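Mind looking over this structure? Questions follow.
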Amino acid sequence: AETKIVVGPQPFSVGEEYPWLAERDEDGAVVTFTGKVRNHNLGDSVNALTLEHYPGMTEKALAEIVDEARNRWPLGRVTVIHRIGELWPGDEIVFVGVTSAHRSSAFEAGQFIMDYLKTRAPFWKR
Amino acid sequence: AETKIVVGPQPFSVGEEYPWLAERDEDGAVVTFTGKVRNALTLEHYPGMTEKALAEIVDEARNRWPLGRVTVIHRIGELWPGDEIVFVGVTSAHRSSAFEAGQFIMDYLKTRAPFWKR
Ligand code: NA
């Protein structure tokens, strides 16, 4: 069961990520989450969200969240992508994909990974 | 917000369905589920009534959670291992809303919807 972890400034495309994620026949249940910049992430009028990461450490922390999810649920392929840089309301900034034999596992793991990425993975906002 | 409901034998592509599901800025959280076939399973449905039933299950979801766009697609006909047979796409501005609604639609679609094996 492969894991893909990428962090960078470029737009990602779910259509380009999904086929790898869902490739394996034994991965019968496929869950994705895409998170975009909200208008509440700003709240005032529109200036940009600027996100920075810590090269190496951010990806490590993401890797460790996925490992932890794999200790709790029987997961197949997992992808975690996080965009950084200057971002605006409506931009796709995070993608988590998880597979499993059971849908419950995929749903619960997908949520676990997002929850922990939001509270543990080191990013700096401004 | 709009609801897309499709039932038919044709393959779907998540990459083709996703941009519509995810178009609106207010729809800042996008959850999808895809179920695959785990010889030739033939899946049948109740023409008319199952589409109506999918529409009803989504409407009930909208009563419980603040959703934006939603897509439910289910395949019928001949199907083989590894074929993607069901796609449920739910959006919200809020993660727990979209995850709970996605799960609610799937549960009711695996225990109550009128699809069956021939
Ligand atoms: Na967008």
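Just so it is clear, chain B uses Swiss-Prot numbers, and the residues here are 2-39, 48-127, in order.
Determined via X-ray crystallography, 2.2 Å.
Just so it is clear, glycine is given a Cβ too, placed from its N, Cα and C backbone atoms.
When I checked Swiss-Prot for this same protein, it listed these features:
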MUTAGEN   B:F34 to A  4-fold lower activity than wild-type
MUTAGEN   B:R39 to A  24-fold lower activity than wild-type
MUTAGEN   B:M115 to A  4-fold lower activity than wild-type
MUTAGEN   B:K119 to A  No activity
MUTAGEN   B:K126 to A  58-fold lower activity than wild-type. Accumulates large quantities of reaction intermediate
For B:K119 (mutagenesis position), just count the other CB atoms lying within 10 A of its CB, please.
12
What does the Cα distance in Å come to between B:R39 and B:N48, when 8 residues between them are unmodelled?
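Cα separation at the break: 11 Å.
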Can you name the mutagenesis positions among B:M115, B:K119, B:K126 whose CA is within 10 A of the CA of B:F34 (mutagenesis position)?
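Cα within 10 Å of B:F34 (mutagenesis position): B:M115.
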Tell me the Cβ contacts of B:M115 (mutagenesis position) under 8 Å, same chain only and six or more apart in sequence, or just say none.
B:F34, B:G36, B:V95, B:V97
Calculate the distance in Å between the alpha carbons (Cα) of B:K126 (mutagenesis position) and B:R39 (mutagenesis position), and round it to a whole number.
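Their Cα atoms are separated by 14 Å.
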How many other Cβ atoms are found within 10 Å of the Cβ atom of B:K126 (mutagenesis position), counting all protein chains shown?
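The answer is 8 other Cβ atoms.
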State the Cα to Cα distance, in Å, between B:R39 (mutagenesis position) and B:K119 (mutagenesis position), rounded to an integer.
14
Name the residue among the mutagenesis positions B:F34, B:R39 whose Cβ has the smallest number of other Cβ atoms within 10 Å.
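Sparsest of the mutagenesis positions B:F34, B:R39 by Cβ contacts within 10 Å: B:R39.
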Secondary structure at B:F34 (mutagenesis position) (DSSP, helix/strand/coil)?
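Its secondary structure by DSSP: strand.
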Can you tell me whether DSSP puts B:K119 (mutagenesis position) in helix, strand or coil?
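For B:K119 (mutagenesis position) - judged by DSSP and reduced to three states - the answer is helix.
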